[PDB]
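What follows is a single structure, written as structure tokens, with notes after it.
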Amino acid sequence: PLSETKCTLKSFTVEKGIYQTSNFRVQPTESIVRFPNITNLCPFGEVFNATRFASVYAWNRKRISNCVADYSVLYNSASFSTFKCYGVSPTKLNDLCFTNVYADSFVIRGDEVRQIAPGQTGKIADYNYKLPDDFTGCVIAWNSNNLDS
Amino acid sequence: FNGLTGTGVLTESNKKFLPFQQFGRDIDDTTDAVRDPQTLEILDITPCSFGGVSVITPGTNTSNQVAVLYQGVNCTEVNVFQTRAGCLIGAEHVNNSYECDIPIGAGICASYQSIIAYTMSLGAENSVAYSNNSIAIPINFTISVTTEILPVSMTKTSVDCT
Amino acid sequence: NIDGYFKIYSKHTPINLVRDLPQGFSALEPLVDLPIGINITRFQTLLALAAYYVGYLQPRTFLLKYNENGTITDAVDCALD
Amino acid sequence: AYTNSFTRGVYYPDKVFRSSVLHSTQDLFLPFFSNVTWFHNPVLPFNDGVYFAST
Amino acid sequence: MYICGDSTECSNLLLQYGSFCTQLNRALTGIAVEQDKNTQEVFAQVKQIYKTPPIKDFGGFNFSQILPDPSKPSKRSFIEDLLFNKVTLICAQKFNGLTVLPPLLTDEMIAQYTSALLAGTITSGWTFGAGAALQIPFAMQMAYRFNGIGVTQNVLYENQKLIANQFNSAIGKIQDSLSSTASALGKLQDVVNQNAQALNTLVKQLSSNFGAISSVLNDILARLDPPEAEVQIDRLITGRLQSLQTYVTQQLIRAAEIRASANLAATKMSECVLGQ
Amino acid sequence: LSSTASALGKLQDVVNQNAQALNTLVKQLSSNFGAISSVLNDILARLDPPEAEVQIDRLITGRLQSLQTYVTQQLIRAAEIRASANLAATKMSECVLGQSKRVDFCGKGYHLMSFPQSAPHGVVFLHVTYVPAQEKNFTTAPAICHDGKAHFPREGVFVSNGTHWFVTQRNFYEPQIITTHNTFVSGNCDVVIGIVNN
Amino acid sequence: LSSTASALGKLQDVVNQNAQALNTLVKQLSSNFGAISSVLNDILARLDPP
Ligand SMILES: *[C@@H]1O[C@H](CO)[C@@H](O[C@@H]2O[C@H](CO)[C@@H](O[C@@H]3O[C@H](CO)[C@@H](O)[C@H](O)[C@@H]3O)[C@H](O)[C@H]2NC(C)=O)[C@H](O)[C@H]1NC(C)=O
Ligand SMILES: *[C@@H]1O[C@H](CO)[C@@H](O[C@@H]2O[C@H](CO)[C@@H](O)[C@H](O)[C@H]2NC(C)=O)[C@H](O)[C@H]1NC(C)=O
Ligand SMILES: *[C@@H]1O[C@H](CO)[C@@H](O[C@@H]2O[C@H](CO)[C@@H](O)[C@H](O)[C@H]2NC(C)=O)[C@H](O)[C@H]1NC(C)=O
Ligand SMILES: *[C@@H]1O[C@H](CO)[C@@H](O[C@@H]2O[C@H](CO)[C@@H](O)[C@H](O)[C@H]2NC(C)=O)[C@H](O)[C@H]1NC(C)=O
Ligand SMILES: *[C@@H]1O[C@H](CO)[C@@H](O[C@@H]2O[C@H](CO)[C@@H](O)[C@H](O)[C@H]2NC(C)=O)[C@H](O)[C@H]1NC(C)=O
Ligand SMILES: *[C@@H]1O[C@H](CO)[C@@H](O[C@@H]2O[C@H](CO)[C@@H](O)[C@H](O)[C@H]2NC(C)=O)[C@H](O)[C@H]1NC(C)=O
Ligand SMILES: *[C@@H]1O[C@H](CO)[C@@H](O[C@@H]2O[C@H](CO)[C@@H](O)[C@H](O)[C@H]2NC(C)=O)[C@H](O)[C@H]1NC(C)=O
Ligand SMILES: *[C@@H]1O[C@H](CO)[C@@H](O[C@@H]2O[C@H](CO)[C@@H](O)[C@H](O)[C@H]2NC(C)=O)[C@H](O)[C@H]1NC(C)=O
Ligand SMILES: *[C@@H]1O[C@H](CO)[C@@H](O[C@@H]2O[C@H](CO)[C@@H](O)[C@H](O)[C@H]2NC(C)=O)[C@H](O)[C@H]1NC(C)=O
Ligand SMILES: *[C@@H]1O[C@H](CO)[C@@H](O[C@@H]2O[C@H](CO)[C@@H](O)[C@H](O)[C@H]2NC(C)=O)[C@H](O)[C@H]1NC(C)=O
Ligand SMILES: *[C@@H]1O[C@H](CO)[C@@H](O[C@@H]2O[C@H](CO)[C@@H](O)[C@H](O)[C@H]2NC(C)=O)[C@H](O)[C@H]1NC(C)=O
Ligand SMILES: *[C@@H]1O[C@H](CO)[C@@H](O)[C@H](O)[C@H]1NC(C)=O
Ligand SMILES: *[C@@H]1O[C@H](CO)[C@@H](O)[C@H](O)[C@H]1NC(C)=O
Ligand SMILES: *[C@@H]1O[C@H](CO)[C@@H](O)[C@H](O)[C@H]1NC(C)=O
Ligand SMILES: *[C@@H]1O[C@H](CO)[C@@H](O)[C@H](O)[C@H]1NC(C)=O
């Protein structure tokens, strides 16, 4: 402790008195985690395996709750072209627990896929489907040239 | 707990929850009580001990030993002596009362004659011999000279911006 | 009905008056929450094999006071006077 | 007919336990000292919510 | 502990802002130290500790309302108890960082100081401020005090009973005023109210976005990747720093006037109680 | 004064406070504040305007905050020093150019006179005071009634050494015999409590 | 009082200090502060929210 006092005063001599050096805290160990019993698999795959998609002006809206979401199996898939993810993170989605999930599915041309992003205007982002000014999960776009072409 | 991350110690709580709450908050945003998602009981949370450290020293020029005071910590979990302003390690307790040079707090202070902590004494105690039929008059006098120091000004400094 | 959520609260207490709503305070504890997401503009009541009041809610700022056991005892409406 | 709604229409806004505190909140409430319209099957409006009493 | 709640990376970012933390701790420590000298210089003006004798022959004056009461946990008098009742333990440091330190002089020592001052004043006049206390009967001390404002001393010796009764009645009349009008002690409550309001604002200004995405550090640190979390960790340090700086500045400014009031009280004790 | 040290703590503390404040202000000039470097020369000589202006803005706002903090602290300290100087001027005007009657103002005792002396950044007062000593305690009385007339002392107090009565001043023991030139008569000795025949 | 000037120095100094402080506070609204324009309605009327 005398060395701590010398460091704080920046001198080799200390005079009579009381000095404050630092503070201490108790280090916690043995982390604990609690989660509910619900363990039913979730139909995420069907969302990507809908044989028919919808137009831009009438986009398919789906609600997801009471699931055990798995994104690690979805992230490692290389079938997607872009996975630009605003809001939170690509990889830290397995440690967060949400309330509800909204899936908005449709099909767009290749020249407007960039326009699907918060806080920007354009043609299809202003008159057809506008994202809000805050984070909304994130977007996924994948090419299909064997079903609708 | 379901995305609620925290640190502290968990204890069996006593406050009663209505069947539709999930957790409580003492004031503003202080999550203290939580209901677990599986076994459905209530557990209150409080942070474990932490606080500052102070060093009491008689001076390097005199000696080479110190005492350590932990502020506001009941050190049953860290010659330990429990005070009202934390607790003191490295000092011994005595009954005698002197006038001390290193004040600690709550009427307790320490000094070196090694490194003893005691209760300060206000001063010498005496009783005046009051009576309704007697006075006391001086016979001699002394002339004393006292000094006092008063500052009047400090240095003049001008600092530019650009 | 807010942001695609239908919420239903309720309460049930007996009263001694026989004229109208009595003088007193009583909080409402929730019963049902539903994730429906629908537009509602009108409503109607059904009968069994007659007498009911209807009031409309508005946005407002309140000051609630809690007792020791966690139950609301009284409230103050800021924009009244 | 019309009647005075003296101090009716207070509910729990959140699922958070609180005790011995005063909390200022802002939400959809029924205003103090307003009219409630007594009724007697007519279709009725649903502006932003309905406080529905009975006897 | 206040800005970067029990985090590691936040401290590494705060280390880049220079040393805008030694100044704040030094200023708060200076204020805390000065708060002890303020109390020391007022009461601690008597060298010894006198005490009144069991003899209670003061000529008719009744001082039982202000002399200490042995049958009390704190050995205080009636008026001190009334004052204490009219104004509304190992305390730990909260997670905010707030800490309250105990005073150096406990209330018992203050009571002993005031009792010693009162006993010296009663039994020795003004002679105990210069050198050693010299005893003198209370009637003659009061006669000398009349002789100091123009009135000759034979006025008291022929009106002693009237003056004694008037003094006793005047002393008795103060208990009702103290125990009925609780708003008299308004000078000792505004300080507490102002300090409480300032500290409450400081505490309440922790849950503000300040332009970030969340008001709690753990939420940001558990969602955003470290490469891009650095932008959102900022805009949060630069609001709490301003809050803390404002709190410190107001504390210094309002401590200056407390120092001035303490100096005035010390002067009044020096030349109003010890002498005439 | 020559032997014992640490008798001028206030002036040293003032100088130390000023030095620490100035040193901290100069030391705060070597912080990144979130930029890429702590020197403007490298930033200007290593980049183009579009983001060099961002870096310069960051450094500018940081340094401006530090300078404002220093100025505010200096203002507070100057106010305190002004209060101390006003007190010193009052003491110089009252205790040096005259004689002070207020207790606990100049010295510990009965004030006599004072001498000023200079100092590196202040003033030193030498007070001369009178302090009694070698006490002795006697028997007293409030008044003495002769021929039914109560006599009180003009200025002084009645004392007895054991057999005889004298009148003496309060602050020094100089006994004088009792005559009618130092006592005045008022009334009769029937209402005063403590009358002694003589 | 009626002839010599600069006799009531302190009161005039106080008034001048207050007036100067108020004027320099009012004069700060025209500063750019690093933004595109010092006027708020126009800068709202020439740019998108982002
Ligand atoms: C849920 O139903 C409501 C019905 O009110 C839909 O809101 C819109 O309400 C207006 C009347 O309040 C309907 O009439 C239209 O009013 C506008 C503005 O006065 C007028 O310019 C039109 O000529 C027409 O008279 C309007 O039809 C109705 N909107 C639609 C799409 O029917 C509300 O949109 C419905 N919610 C959803 C999610 O569909
Ligand atoms: C539809 O669901 C199936 C089943 O989960 C997905 O097919 C898997 O795809 C991955 C990567 O392409 C393969 O490693 C698995 O072997 C496949 N499993 C099966 C049963 O076929 C498919 O990816 C989903 N559709 C889309 C568009 O993602
Ligand atoms: C400091 O710690 C000691 C030891 O844990 C405490 O003493 C115990 O206090 C509990 C609570 O009242 C009692 O049930 C035990 O019987 C006590 N044990 C002993 C040996 O005294 C003490 O109360 C703590 N003090 C503070 C202020 O926290
Ligand atoms: C003054 O008269 C009294 C008579 O006893 C003496 O002073 C007191 O002496 C008693 C001795 O029993 C002590 O208990 C008191 O404390 C004394 N009073 C004090 C110290 O104030 C003493 O003999 C006389 N004074 C002198 C100087 O002779
Ligand atoms: C103090 O005052 C008393 C009362 O005026 C004086 O007289 C004494 O009175 C008590 C009873 O009250 C008697 O017991 C004493 O015998 C009385 N004293 C004498 C000498 O007769 C008293 O003289 C005054 N002085 C002292 C030193 O007591
Ligand atoms: C009053 O005090 C002074 C100083 O203490 C006394 O003078 C001293 O007396 C002693 C013994 O008589 C001498 O040895 C010293 O030399 C004297 N000092 C000086 C400076 O002259 C004086 O005697 C005391 N008066 C009485 C009446 O006792
Ligand atoms: C709040 O909770 C307390 C704790 O239960 C209630 O106090 C109880 O009241 C009942 C009814 O009078 C008694 O039979 C119990 O003995 C009480 N408990 C204790 C520990 O004494 C209290 O009634 C509740 N309500 C209010 C308004 O305080
Ligand atoms: C000084 O004042 C106190 C307080 O009034 C007096 O104490 C009273 O004494 C009488 C007689 O024993 C009691 O009936 C009262 O109840 C007491 N008052 C209180 C508040 O308890 C005391 O007697 C007075 N002094 C003298 C010498 O009479
Ligand atoms: C001077 O004033 C005092 C009180 O202010 C008078 O004393 C009062 O006299 C009346 C009439 O006898 C009594 O009823 C009261 O009890 C007395 N008061 C006290 C406190 O003793 C006194 O009479 C006045 N003197 C003159 C000459 O008018
Ligand atoms: C009290 O003072 C008187 C007055 O001086 C003393 O009486 C004198 O004593 C001396 C002793 O040497 C005689 O020479 C004088 O003649 C006496 N004077 C008178 C008028 O009688 C008395 O001795 C003193 N007593 C004490 C105890 O000091
Ligand atoms: C002071 O002297 C007077 C008279 O000179 C005393 O008064 C007389 O005392 C005697 C003895 O007790 C009585 O018989 C008389 O009646 C008193 N009066 C008169 C007019 O003679 C008085 O007692 C003396 N005082 C003291 C304290 O002794
Ligand atoms: C969750 O599962 C555990 C063990 O399977 C069981 O003990 C517990 O009761 C379950 N929770 C609920 C709410 O049923
Ligand atoms: C420092 O130590 C030396 C040697 O022991 C001693 O002479 C001196 O008095 C000490 N100084 C103080 C201030 O104690
Ligand atoms: C005082 O000293 C005695 C022994 O000298 C010891 O037993 C006692 O505990 C001490 N007092 C206190 C309060 O500890
Ligand atoms: C209720 O309505 C009636 C008539 O419509 C009106 O006179 C009365 O003022 C209303 N009540 C309130 C509280 O405004």
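Residue numbering for chain F follows Swiss-Prot, covering 938-1135 in order.
Every residue gets a Cβ built from N, Cα and C, even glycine.
Record note (Swiss-Prot), natural variant F:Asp950 to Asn: In strain: Delta/B.1.617.2, Mu/B.1.621. The unchanged residue is displayed. Long-range C-beta contacts of F:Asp950 (variant position), restricted to its own chain and to partners at least six residues apart, with a cutoff below 8 Å, are absent.
According to Swiss-Prot, the natural variant F:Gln954 to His carries the following note: In strain: Omicron/BA.1, Omicron/BA.2, Omicron/BA.2.12.1, Omicron/BA.2.75, Omicron/BA.4, Omicron/BA.5, Omicron/BQ.1.1, Omicron/XBB.1.5, Omicron/EG.5.1. Its Cβ placed at the centre, F:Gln954 (variant position) has 15 other Cβ atoms within 10 Å.
Its own atom aside, the Cβ of F:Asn969 (variant position) has 16 Cβ atoms within 10 angstroms in the protein chains shown. The DSSP secondary structure for F:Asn969 (variant position) is coil. Here Swiss-Prot notes a natural variant, F:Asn969 to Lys, with the remark: In strain: Omicron/BA.1, Omicron/BA.2, Omicron/BA.2.12.1, Omicron/BA.2.75, Omicron/BA.4, Omicron/BA.5, Omicron/BQ.1.1, Omicron/XBB.1.5, Omicron/EG.5.1.
DSSP assigns F:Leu981 (variant position) to a helix. In Swiss-Prot, a published natural variant is listed as F:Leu981 to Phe, annotated In strain: Omicron/BA.1.
Taking all protein chains in view, 11 other C-beta atoms sit within 10 angstroms of the C-beta of F:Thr1027 (variant position). F:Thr1027 (variant position) falls within a helical segment according to DSSP. While the structure shown retains the original residue, Swiss-Prot records the natural variant F:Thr1027 to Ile with this note: In strain: Gamma/P.1.
Annotation of the natural variant F:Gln1071 to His in Swiss-Prot: In strain: Kappa/B.1.617.1; the original residue is retained in the structure shown. All protein chains considered, the CB of F:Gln1071 (variant position) has 10 other CB atoms within 10 Å.
According to Swiss-Prot, the natural variant F:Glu1092 to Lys carries the annotation: In strain: Theta/P.3. Taking Cβ-Cβ distances under 8 Å and a sequence separation of 6 or more, the neighbours of F:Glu1092 (variant position) in its chain are F:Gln1106, F:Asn1119.
Natural variation at this site is recorded by Swiss-Prot as F:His1101 to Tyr, annotated: In strain: Theta/P.3. Annotation note: F:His1101 (variant position) sits in a coil segment as assigned by DSSP. Taking a C-beta cut-off of under 8 Å and a sequence gap of six or more, F:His1101 (variant position) has no contacts in its own chain.
On a Cα basis, F:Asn969 (variant position) lies 49 Å away from F:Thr1027 (variant position). Long-range neighbours of F:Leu981 (variant position) (same chain, six or more residues apart, CB within less than 8 Å of its CB): F:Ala989.
When the C-beta distance to chain B is held to under 8 angstroms, the variant positions F:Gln954, F:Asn969, F:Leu981, F:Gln1071, F:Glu1092 reduce to F:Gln1071, listed in sequence order.
Each of the variant positions F:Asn969, F:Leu981, F:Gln1071, F:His1101 was checked for a CB under 8 angstroms from a CB of chain C; none meets this. Annotated pair F:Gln1071 (variant position) and F:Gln954 (variant position), C-alpha to C-alpha distance, rounded: 47 Å. Filtering of the variant positions F:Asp950, F:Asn969, F:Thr1027 by Cβ separation from chain E (threshold: under 8 Å) yields F:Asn969, ordered along the sequence.
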